[PDB]
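Each remark here refers to the structure printed beneath this line.
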Amino acid sequence: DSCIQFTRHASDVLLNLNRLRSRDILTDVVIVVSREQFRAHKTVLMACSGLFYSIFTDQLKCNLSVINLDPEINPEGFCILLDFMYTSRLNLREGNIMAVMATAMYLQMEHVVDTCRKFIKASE
Amino acid sequence: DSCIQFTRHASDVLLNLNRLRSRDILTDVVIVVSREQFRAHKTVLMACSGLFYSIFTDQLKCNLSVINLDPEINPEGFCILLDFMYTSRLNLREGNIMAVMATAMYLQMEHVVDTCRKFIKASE
Amino acid sequence: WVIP
Amino acid sequence: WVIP
Ligand SMILES: O=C1Cc2cc(Nc3ncncc3Cl)ccc2N1
Ligand SMILES: O=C1Cc2cc(Nc3ncncc3Cl)ccc2N1
Ligand SMILES: [Cl-]
Ligand SMILES: [Cl-]
């Protein structure tokens, strides 16, 4: 087509979605991790994660207001990834890299899994 | 902080939100324009438009599944702006610029209003 | 704004 | 990935 494009549009949209999350506006699901609860927007979770995409396209699960993650999932690893989903920023540190990679593999967040693999390979 | 950032994350999220819109997945509102109906996600509309932000933060309207726009709003102008919201691409043409600018002013989409003003000023 |  |  002959469209023009606003370079900062996608980033501005994501920033506003994160402001709605902060203020708990129109959040439609609670993700439960080892008795730690995280409120979010189903559409953002689906846009970022192959696991949430499969969950919320399921005819029965699409209607659930609570999703319980596998007990092996670490709440801090989930929190870091949820922050990444809404900001593009990943708080990757020596002390959390193993939990973050394991959570990203479970959530099916391929780009996060890739950088964790590379950061681990550099330290060996 | 000491975060790393994935450059293409915001664009990838928006692209996936547009794929959900195409497939009518988790759309939670119908916008009615001069008897033309457009399905969308309330959170994306709020992230892009000052008007939808005000509408869906209102305690009564946040719960509506149908929103009727002012009868002076042109459906094509709305369609072009809805596409912009989900893609960052604006199909601005000599034949639609007046309808697009009037719709962007009503929807409170300041960056769109700005480029329409500049494109109109260049043609005078 | 840019030409994509 | 970049340093923001
Ligand atoms: O690594 C990843 C990130 C990711 C996101 C999604 N999401 C969607 N895919 C296609 N159409 C719509 C959506 Cl919402 C699916 C798989 C994966 N895998
Ligand atoms: O031009 C524009 C675009 C736009 C978007 C919004 N959205 C939000 N603002 C702040 N926190 C959350 C959200 Cl969702 C408000 C006003 C305007 N004005
Ligand atoms: Cl990812
Ligand atoms: Cl705008």
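The residue numbers of chain A are those assigned by Swiss-Prot, with the residues present covering 6-129 sequentially.
Using N, Cα and C of the backbone, Cβ positions are placed for all residues, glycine too.
The domain 'BTB' feature in Swiss-Prot is assigned to A:32-99; the stated evidence is sequence analysis.
A mutagenesis experiment is reported in Swiss-Prot for this position, A:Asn21 to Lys, and the note states: Abolishes interaction with NCOR2 and HDAC2, no effect on interaction with CTBP1 and transcriptional autoinhibition; when associated with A-116 and 376-Q--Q-379. Taken residue by residue with DSSP, A:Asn21 (mutagenesis position) is part of a helix. The Cβ of A:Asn21 (mutagenesis position) has no same-chain neighbour under 8 Å that is 6 or more residues away in sequence.
There are 12 other Cβ atoms within 10 Å of the Cβ belonging to A:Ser59 (mutagenesis position). For the recorded site, A:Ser59 (mutagenesis position), the DSSP three-state label reads helix. Recorded in Swiss-Prot as a mutagenesis result, A:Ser59 to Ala carries the remark: Abolished ubiquitination by the SCF(FBXL17) complex.
Secondary structure at A:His116 (mutagenesis position), taken from DSSP and collapsed to helix, strand or coil, is helix. A:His116 (mutagenesis position) is surrounded by 16 other CB atoms, counting those within 10 A of its CB over all protein chains shown. Looking at Swiss-Prot, the entry for mutagenesis of A:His116 to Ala says: Abolishes interaction with NCOR2 and HDAC2, no effect on interaction with CTBP1 and transcriptional autoinhibition; when associated with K-21 and 376-Q--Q-379.
Checking the mutagenesis positions A:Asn21, A:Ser59, A:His116 against ligand 2, the ones with a C-beta less than 6 Å from an atom of that molecule are A:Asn21. Residue counts for the domain 'BTB' (A:32-99) under DSSP (helix as H, G, I; strand as E, B; rest coil) come to 30 helix, 15 strand, 23 coil. Listed mutagenesis positions: A:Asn21, A:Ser59, A:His116. Those with a CB under 8 Å from a CB in chain B, in sequence order: A:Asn21, A:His116.
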